[PDB]
Amino acid sequence: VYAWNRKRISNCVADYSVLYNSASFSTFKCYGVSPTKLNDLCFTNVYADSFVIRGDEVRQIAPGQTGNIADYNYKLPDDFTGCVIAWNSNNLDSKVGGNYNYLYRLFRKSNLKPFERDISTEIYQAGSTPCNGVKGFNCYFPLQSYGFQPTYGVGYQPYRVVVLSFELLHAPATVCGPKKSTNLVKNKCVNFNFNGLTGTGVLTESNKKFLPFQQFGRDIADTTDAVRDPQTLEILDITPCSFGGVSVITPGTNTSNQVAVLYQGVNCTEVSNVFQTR
Amino acid sequence: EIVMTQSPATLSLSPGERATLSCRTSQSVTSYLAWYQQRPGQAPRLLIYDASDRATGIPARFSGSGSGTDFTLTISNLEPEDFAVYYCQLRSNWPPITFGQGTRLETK
Amino acid sequence: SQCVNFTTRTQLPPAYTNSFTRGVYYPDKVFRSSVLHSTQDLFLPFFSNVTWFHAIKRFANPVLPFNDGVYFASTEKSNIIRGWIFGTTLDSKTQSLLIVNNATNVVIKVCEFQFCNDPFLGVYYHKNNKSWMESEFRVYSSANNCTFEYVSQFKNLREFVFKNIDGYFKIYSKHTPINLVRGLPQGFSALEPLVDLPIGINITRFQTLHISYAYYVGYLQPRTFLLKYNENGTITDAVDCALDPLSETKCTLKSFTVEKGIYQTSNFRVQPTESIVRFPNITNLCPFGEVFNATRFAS
Amino acid sequence: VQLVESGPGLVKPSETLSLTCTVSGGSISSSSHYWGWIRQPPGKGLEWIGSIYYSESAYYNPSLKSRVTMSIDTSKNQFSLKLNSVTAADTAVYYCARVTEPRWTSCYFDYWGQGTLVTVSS
Ligand SMILES: *[C@@H]1O[C@H](CO)[C@@H](O)[C@H](O)[C@H]1NC(C)=O
Ligand SMILES: *[C@@H]1O[C@H](CO)[C@@H](O)[C@H](O)[C@H]1NC(C)=O
Ligand SMILES: *[C@@H]1O[C@H](CO)[C@@H](O)[C@H](O)[C@H]1NC(C)=O
Ligand SMILES: *[C@@H]1O[C@H](CO)[C@@H](O)[C@H](O)[C@H]1NC(C)=O
Ligand SMILES: *[C@@H]1O[C@H](CO)[C@@H](O)[C@H](O)[C@H]1NC(C)=O
Ligand SMILES: *[C@@H]1O[C@H](CO)[C@@H](O)[C@H](O)[C@H]1NC(C)=O
């Protein structure tokens, strides 16, 4: 845990259906996201932080948590976005004589920042007299080992914890889920999903001179105005499909029951007598 | 190495007094300790675990000062049948399960 | 390879110049158009002091600190500057990065390199072929436990920006033809991103690598910049808010222009110089001396 | 619960000393307890030999590990001990005890057996 391993996942597609559908995970909590929706999203990158703790410490692995693990071994940001999956590994990480291979930090001058790893093995001074690399009075080794033997309670048994943190940046998405990509449709209202970025609009050919490193553009509203088709490197402008207030021009009900309908600000094609006014 | 040292080798007290046995570990780690009682010809009996927890059936007069490096077993009111040999036992990384040299408690 | 030892080693004295208004690069990969957008990140503050030297007795380049990132400019006719080395100890003890652009391709390797005292890149003129051909490369004595490897497939000003943030070494590059003969040119040109590498190492010093047959360096700082994206999306100009009050006003109005008038910019707050603690000094003095200083003690 | 020791009371030098402890107050297949052996020579202190878990594995003393092995039998609900190349220093009373190791360093012998005296002589 103090030396929690980190892996990077990028430029690939992952089927999370098998992930949250597995019953082998004791704890499965997603913050900022749901297990099901992963297959319908794309992310620039993912970081998998893998480590081992005891059952009681499982709760500590969560945003807004405090404790030895959270403070000294692994801290999550308050705005963390991702999923934590913890499963018992008693059959894998427990030795009959004692599995001392798993360690955790017990002392530190200050709590860890989010996604900060500290692997230093310098003696922790807890007393007036400083420690010149030698233990003794108020001079302790910063790391301690788990027992991890099969005869423990569930709270003390080993659990393998993996945190998948998905980076949702403006850089191009590189991690997507399953789901095939349908053919491109233009000049029609459609629910588009470009690289996990979803929306609704009308897609048209664009003359904008996108730079090679530029995938999509945003307007003053920071809203997706143009995109680059991930399959075909072409620029497509997205425009709002069609919306407008429906009002009713009606003479007094006492007079007549026939009325006309006014669709404000819509062409007379997206909808007897039809009259196109400004 | 984590070496165990009990004190004293022999303790001379009479019934009604209180006894204080010391079990200090080397200048090393600190955690739990177990105290056991053994009378002549009998298997050692568990008195205290986790550095102070009376075993199942231990009178209230037994207690443990579970503190750092040094530990202490205390017997409040010495009864006639409380004079025996007392061993303290640790479980370190290496060697596992170390036993104390034993303290002989006799009637002065 | 095997290091080449030079009995005599020397380094030319440093020189200083003004950065003028260079060091601007695209913060992200978000296209924009005809908009003034404010961004707070690591930038080269305008008109900043720039430390520059010349690249040629073995005149060895100096090891320079990295700080939060480096804006490195090279003015040359032929590609004399070829690469750099980054790290903290620059030895086998700690992981070190090495970037180079040899005659073949670009090689970028993060390994426990053992850099040579005088890294040497040597080329010789092939008279029969009438073309120079590199034949000597003695940079590191050893390279063990490699952590990363990637190999790519009228003066010139090549500007580069190196930023180590979140374990990512981001390199932005720009190349221009500059007719100036000496000194850092005064002008504006955005630096497009070149590549980001998730090396995830610690960097505090770096050194330049030259070829054997001028450059300038500045340190970036956390600053807020108003970038003006034109119709094509190219950044036409930039304003450094904290350069001067006028630029702070410009950033206030999100305009490359401030009209005459008075604008509430900021709020000045002084802070206490020190702390004062006063109590009823002694309600009564505790008579400890009567015990310790007693002439006679009790049994 | 109760533990009962069994085995020859005499072992010639340089030969294997075998003992078997049979419990009957519970189950050895329980995943909460170890089963250990502790010996003491006459007039000497206690010496933990080795503790075995139900699955197969065990851990022994860092001095007697070379010439010691432990075995278990859930079917017969009993665990055995082998001490190879027994010297004259193995003349001792051997108890078999029940061990509870809940956290890390908490390792106490809950209930002991009466123990059997094995004297090794020629
Ligand atoms: C309907 O309107 C007419 C004229 O506008 C009026 O004479 C009549 O009373 C109205 N009917 C009702 C129910 O008000
Ligand atoms: C409605 O669409 C048609 C064809 O796209 C176009 O000729 C017409 O100008 C549109 N309406 C308005 C009000 O522009
Ligand atoms: C750069 O620093 C030197 C001394 O460190 C100083 O003399 C010089 O004036 C500085 N440059 C500018 C533009 O002020
Ligand atoms: C390289 O890694 C191995 C194992 O990870 C390690 O034993 C070795 O010491 C490392 N190299 C150096 C120079 O330390
Ligand atoms: C935009 O780019 C096109 C083609 O590269 C060029 O013709 C045009 O002049 C450019 N306009 C601006 C404002 O840069
Ligand atoms: C005791 O007396 C000496 C001089 O006689 C003085 O220096 C010292 O401060 C006194 N101690 C205390 C505690 O006041």
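Following Swiss-Prot, chain A shows residues 350-620, 640-646, kept in their order.
Every residue, even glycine, has its Cβ placed from backbone N, Cα and C.
Record features (Swiss-Prot):
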MUTAGEN   A:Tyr453 to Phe  Decreased HLA binding to NF9 epitope. Increased binding affinity to human ACE2
MUTAGEN   A:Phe490 to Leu  Increased resistance to neutralizing antibodies and human covalescent sera neutralization
MUTAGEN   A:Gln493 to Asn  Reduced host ACE2-binding affinity in vitro
VARIANT   A:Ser371 to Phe  In strain: Omicron/BA.2, Omicron/BA.2.12.1, Omicron/BA.2.75, Omicron/BA.4, Omicron/BA.5, Omicron/BQ.1.1, Omicron/XBB.1.5, Omicron/EG.5.1
VARIANT   A:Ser373 to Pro  In strain: Omicron/BA.1, Omicron/BA.2, Omicron/BA.2.12.1, Omicron/BA.2.75, Omicron/BA.4, Omicron/BA.5, Omicron/BQ.1.1, Omicron/XBB.1.5, Omicron/EG.5.1
VARIANT   A:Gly446 to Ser  In strain: Omicron/BA.1, Omicron/BA.2.75, Omicron/XBB.1.5, Omicron/EG.5.1
VARIANT   A:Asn460 to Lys  In strain: Omicron/BA.2.75, Omicron/BQ.1.1, Omicron/XBB.1.5, Omicron/EG.5.1
VARIANT   A:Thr478 to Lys  In strain: Delta/B.1.617.2, Omicron/BA.1, Omicron/BA.2, Omicron/BA.2.12.1, Omicron/BA.2.75, Omicron/BA.4, Omicron/BA.5, Omicron/BQ.1.1, Omicron/XBB.1.5, Omicron/EG.5.1
VARIANT   A:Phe486 to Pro  In strain: Omicron/XBB.1.5, Omicron/EG.5.1
VARIANT   A:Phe490 to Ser  In strain: Lambda/C.37, Omicron/BQ.1.1, Omicron/XBB.1.5, Omicron/EG.5.1
VARIANT   A:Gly496 to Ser  In strain: Omicron/BA.1
VARIANT   A:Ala570 to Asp  In strain: Alpha/B.1.1.7
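A 10 Å radius around the C-alpha of A:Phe486 (variant position) takes in these recorded positions out of A:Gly446, A:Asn460, A:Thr478, A:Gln493, in sequence order: A:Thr478.
Of all the variant positions listed here (A:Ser371, A:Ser373), it is A:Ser373 whose C-beta has the fewest other C-beta atoms within 10 angstroms.
For the recorded positions A:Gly446, A:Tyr453, A:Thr478, A:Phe490, A:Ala570, a Cα to Cα distance of within 10 angstroms from A:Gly496 (variant position) holds for A:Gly446. A Cα-Cα distance of 17 Å separates A:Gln493 (mutagenesis position) from A:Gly446 (variant position). Cα separation, A:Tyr453 (mutagenesis position) to A:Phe490 (mutagenesis position), rounded: 11 Å. The recorded positions A:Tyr453, A:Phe486, A:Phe490 differ in how many other CB atoms lie within 10 Å of their CB, and the one with the most is A:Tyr453. Counting only same-chain residues at least 6 apart in sequence, those with a Cβ under 8 Å from the Cβ of A:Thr478 (variant position) are A:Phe486, A:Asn487, A:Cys488. Of all the variant positions listed here (A:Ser371, A:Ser373, A:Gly446, A:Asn460), A:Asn460 has the Cα closest to the Cα of A:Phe490 (mutagenesis position).
Within the same chain, residues at least 6 positions away in sequence whose Cβ sits under 8 Å from that of A:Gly446 (variant position) are A:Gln498. Annotated pair A:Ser373 (variant position) and A:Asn460 (variant position), C-alpha to C-alpha distance, rounded: 32 Å. Residue environment of A:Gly496 (variant position) contains 24 other Cβ atoms, counted within 10 Å of its Cβ in all protein chains. Filtering of the recorded positions A:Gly446, A:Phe490, A:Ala570 by Cβ separation from chain B (threshold: under 8 Å) yields A:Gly446, ordered along the sequence.
When secondary structure is read from DSSP and collapsed to three states, A:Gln493 (mutagenesis position) falls in the strand class.
According to DSSP, A:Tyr453 (mutagenesis position) is assigned to a strand segment. Its Cβ taken as reference, A:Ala570 (variant position) is surrounded by 7 other Cβ atoms within 10 Å in the chains shown.
Listed recorded positions (A:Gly446, A:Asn460, A:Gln493, A:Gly496, A:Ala570) with a CB under 8 Å from any chain D CB: A:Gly446, A:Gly496.
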